[PDB]
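Step one of this worksheet: look at the structure below.
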Amino acid sequence: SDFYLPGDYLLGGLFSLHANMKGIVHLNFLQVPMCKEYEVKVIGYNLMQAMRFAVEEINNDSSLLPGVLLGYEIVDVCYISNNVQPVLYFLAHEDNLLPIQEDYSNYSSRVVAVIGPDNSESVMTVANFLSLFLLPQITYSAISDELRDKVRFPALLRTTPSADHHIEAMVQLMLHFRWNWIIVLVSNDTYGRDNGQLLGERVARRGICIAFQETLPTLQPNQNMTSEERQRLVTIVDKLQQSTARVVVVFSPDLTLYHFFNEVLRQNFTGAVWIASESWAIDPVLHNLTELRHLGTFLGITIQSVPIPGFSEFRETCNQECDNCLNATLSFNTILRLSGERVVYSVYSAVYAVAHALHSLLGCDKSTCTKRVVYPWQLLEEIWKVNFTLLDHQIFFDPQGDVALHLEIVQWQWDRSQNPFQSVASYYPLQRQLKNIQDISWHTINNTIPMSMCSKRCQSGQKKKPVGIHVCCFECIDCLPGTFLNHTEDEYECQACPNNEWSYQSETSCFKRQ
Amino acid sequence: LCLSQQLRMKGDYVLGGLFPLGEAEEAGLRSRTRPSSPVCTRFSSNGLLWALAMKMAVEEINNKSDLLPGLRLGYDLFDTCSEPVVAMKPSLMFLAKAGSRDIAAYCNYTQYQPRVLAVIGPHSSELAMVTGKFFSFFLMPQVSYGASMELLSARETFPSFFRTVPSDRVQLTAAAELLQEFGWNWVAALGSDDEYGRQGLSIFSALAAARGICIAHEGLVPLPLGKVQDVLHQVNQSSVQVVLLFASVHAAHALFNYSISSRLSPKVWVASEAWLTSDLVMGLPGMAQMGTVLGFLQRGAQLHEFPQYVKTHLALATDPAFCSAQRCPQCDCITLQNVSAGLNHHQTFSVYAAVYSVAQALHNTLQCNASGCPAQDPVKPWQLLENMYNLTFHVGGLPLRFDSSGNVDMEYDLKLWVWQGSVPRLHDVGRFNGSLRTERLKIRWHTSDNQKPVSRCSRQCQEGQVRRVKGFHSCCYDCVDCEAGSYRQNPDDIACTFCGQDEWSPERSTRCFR
Ligand SMILES: COC(=O)[C@H](Cc1ccccc1)NC(=O)[C@H](CC(=O)O)NCCCc1ccc(OC)c(O)c1
C-alpha cells in the first residue's frame, strides 16, 4: 500500500489530506471519525509525497544509513479531527495496546519519531502526549510562537521560522514602500487571533497604524451561503470599499476565502494590495481563479524556494487512505511543476534531520551500523545536536528548537508560461532584515508605487495636530505670525520668536522687524 | 498517618478524580532527560481538603438508600501537580481497560469499557482543556469543580465537559450590569496577560459594545515593569474614574505594588473573584487610598459537617488497627494544624455538588426503583452522557440544573471592601441572578462627599457642536461648540463653515446674519 513501508526503524507521518473547518472531533456512533467525506486538499498530498520521496532517497543512499532499512507509516489527521487515535496507534506495542507505567526508559514504541502535524492546534495536542514519552516530534509548517516553550513542549522541534519572522517580514515590506494605513482580516479561529494580536503589537511599536480589523465567516465552497452570511460579507466588503486604506492583510485558511473573493468580484472592487499570510500565499487552487487579475496585486509570505532534484518526476489502521488525492494532483501537476519546492523543503529537511540523528545515535560508520534497540528519548537527545549541510542549505537547531531558513516574498503571476509565484524579496531571520527587493509590477497606470496613508505630509512651517486615536493621522496647521516650528525639537507646536523678532504665517524663520 | 492508602476504595462503579494534591519545588522544575513523571514531593493543603470533600460526598452517596439502591460506589483519586505532564498520565490510566492496565488504539469502540465511569476534573483551566481534548474524544463525562474558562462552553470542541461553577461570562455580564445600572458608561479595562485575563478582555469588550458601555482604554499587565508603568500612565491619561481589573492574583499584586510605589490618582476598581479573595493582595497597606473596590462572588451553601468530618478522619487515620484496611508523598505526615485554615473553603461545595450530580445522573441512567435498581449490563460512559445534559439534582437542598452549555444556573453577591482601620470588611450590597438588585444607599464612596463618582461621556449634542470621536472603539464624542461667525452646514459632520466680513452669528448657530 501507499501509506506503509516496513523497515528496521519506523517514522510516524502526520499530514492533513482532508480538511473541514467544522469537522466533528468526537466519536461517531463509537467509530473513529473517518475523513474520506471531507474535502481533499492537493498541497497536503504533495507534502506527504515529499516525505515518501525523502525516505526513498535515504534508503537508496548507502552513504547515510548502510544496511539499515528506514520505514514509515502515515496517518491522515484532518484539521482538528482524528487527533488522538493516531498517537495511541504510534505508541502501542504492536498489538494496539499501550501499557501504563511509571517509567518508560525501556519501552520500545512502534515508531522512533513523528513527523508532526501541520496545524498548531494539532501540534500542541499531539505534543501533550508525546511529551510523556519524549518521543521526538518535528513539525514542518506549524508557525505559532507558543511552541517555543520547551519546558512546556520539550519534545518538539521545527523546520520553519516562527510567526515572529513572518510578521517582521510583512512589517518591513510595508515600511519599505512607506505604507501607513492598513486593513486586517482574520478567519474567526485561533490562527487568525494569534497572528492578529502579534501583528497588532509589532505594528503599534513600528509606527504603522491598523485602520481596521474584521472577522470573516467560516463559509465553505461546497456549502450554500445563508442570507445572514451574505449580509455579513456585503457589510465587510462595503466597509473596505468606502474606506481609504488599500493594503489588506489576510490571515485565513484558504477554504474560507473562496466566497470572500467571489463577493469582492461581485462588488466591482479593485485597487488593493493583498498581503497574503503563509496559510494561503501559495495555494494552487485559489490561483486558478483567473478573474482575480482585476482585484489588484497579490503579495504573499512563504519559505524560500529550493529546487529539489528528482522530486518533480517522483510526483508523476483507519484513516490511511485517500482516493481522490491522485486524481486531484494530476490536474494541477503542471502548476506544481513551475512552483519550485518551497514547504517541500521543510518536510525533506525534517526527514533528513531524523536520518542523520539516528545515524549518529547508532555510532554508525559509512560501512556498517551496529544495530540495536533504539529508545525515543536517546534519539531526541541526538536530534538536538545535529549540524549538517543539505542541498546547499544548512540545518542545525537553535536553543528554541527552530531552524534558520530564508523567508521569501512572492507575487502572484498568471502567464502560465513561467513560475506563477515570482520571488520579489527575501528575508533573512538570522539578520532580522528584509533584503534584495526586486522589480515588483503594480496595477498602477505607469507602475508608480501605490500607497494608502491617513494624512499627506505637511508643508514647511505647518505643525501637526492629531486627528484621533491613531498617531498616524494628523491635520496640518500653519504657524501664526511671531511663532515658528522648530522642527528639530517638536512637530506638534510652534515656538515664539525672540522678543526682538517676528515671523510670517507658515514660516520657520524669525526676522528683526515689527 | 495512613492516609495516602485511603485515596482508593472499591465499588461496582468507579469515579476518577483529579486534584492538586502536591506541587513542584522551584528546583524541582527539572529538565527531564528520561521519560518518567516529576516526583512532586511538596505538599499543598487545598488539594487534600478538596479530596476529603470528595470522600465525604461518596460516603454520603453510599449511605443514602434513596440513590443507587443496591450498588456500592467507589473512587480513585490522583494528583495533578498543576502541570499537564503529571496530569496526563492518570488521564490515560483512567481510560484503561476494565480489569487491566492498558489503553487500546482500536478504530471502533462499540463494546470497549474503561475502568472509570466518569472523572471529577482538574481545577485549573489549562489542565481542564488539556484533559478535555482526551476525555471528550472518548465521550467520557468530565465534571470540573473549577475551570471558569469560557472557551470550555464550546460544544464543537468540548462535548462532554461540565462544571459546577459559573463561567467568566456570568461575572463579566454582572460587571456590565453594574456599570449600566450605576450609569458609568465610560470606563477602562485591564487584564492579566494570561489566557484567563486575555480571554476576559475579549468577552468584556464585546459585552460592553453590545450594551452601549464605552471602553476608553484596553491593556494587559505582565504576570511576575515597563508595561505596568505604561498601563497605569495611559489609565491616568485616559481621564477615567472607573477601571475594571480582570487579573490573576500575581498580576494584581504587581499592579498594586506599582500603585503602592505611587498612588497617582484614586479610582473605582471593579475586581474579580481571584483578586477579590486572595490574601497577599488584601494585605497591602493603606489600600483605602486607591478608591473603592467592588466585585461579584458566587454564593453557595457551606458543607456544614465538613470540619467535623476532617477532624474525625484525621483522628481515625492513625489507629493501629484501622491502618490495616504512595501516589501522594507527604500526605501521611500532615497534622490538623496545617489543614485547619482551609476547612471553611467555599469551593468544597463545588466538589460535593459535582459528585452528587454524577451520582444522580447514574441513578437516572439505571432507572433505579427506589427499593432497588433493575438488572442490567454495565452502564457505559456514553450512555450516561446522553442523560446528563438535562439533569436536575439536589445538593443538600438548593436544586441545581445542567443545561446544554454545561454550566449551572447560579447567583452572585456584590461585595464591597468597606475599609475600617487597616482591614477591608466584605459587605454585601446586592444580588445578581440574571438581573441586578442593588442596595445602593448602603455603599459609602471614597470621594469625601459620598455622592456617586462620575465616569461618563456624551453620544449626543446640539447640532451646532463638533463630533470628534474618542475612546478605544470610538464610542464617545466631544460636542465642541461651533464658532461664532460661522454656520453649521453639515449635520453630524466635524466642520463648520465661516461667514462674510459683515456677516455675524451666535455660537452653535446654523445661520449668519448681516
Ligand atoms: C489553524 O490554522 C489553520 O487552519 C491553517 C490552515 C490549514 C487548515 C487545514 C489544514 C492545514 C492548514 N494553518 C496553517 O496555515 C499552518 C500554520 C499553523 O497552523 O500554525 N501553515 C501550513 C503551511 C503549509 C500547508 C500545509 C497543509 C495545507 O493543507 C492541508 C495547507 O493549505 C498549507
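All residue numbers given for chain B refer to Swiss-Prot; the residues shown span 23-246, 253-353, 368-556 in order.
Method reported for this entry: electron microscopy, 3.6 Å.
Keep in mind that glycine also has a Cβ here, set from the backbone N, Cα and C atoms.
Listed in Swiss-Prot for this protein:
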type: MUTAGEN; residues: B:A537 to G; note: Retains partial activity toward brazzein; however response to other sweeteners tested is suppressed
type: MUTAGEN; residues: B:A537 to T, S, E or V; note: Abolished the response to brazzein
type: MUTAGEN; residues: B:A537 to P; note: Receptor unresponsive to all sweeteners tested
type: MUTAGEN; residues: B:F540 to L; note: Reduces the response to monellin
type: MUTAGEN; residues: B:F540 to A or H; note: Reduces the response to brazzein and monellin
type: MUTAGEN; residues: B:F540 to Y or P; note: Reduces the response to brazzein; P-540 also enhances responses to the small molecule sweeteners
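For B:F540 (mutagenesis position), applying a Cβ distance below 8 Å and a minimum sequence separation of six or more within one chain yields B:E525, B:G527, B:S528. Across the break of 6 residues that separates B:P246 from B:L253, the C-alpha atoms are 9 angstrom from each other. Sequence-distant neighbours of B:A537 (mutagenesis position) (same chain, 6+ residues apart, CB-CB distance under 8 A): B:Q531. Look at B:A537 (mutagenesis position): DSSP puts it in coil. Missing residues between B:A353 and B:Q368: 14. Distance between their CA atoms: 15 Å.
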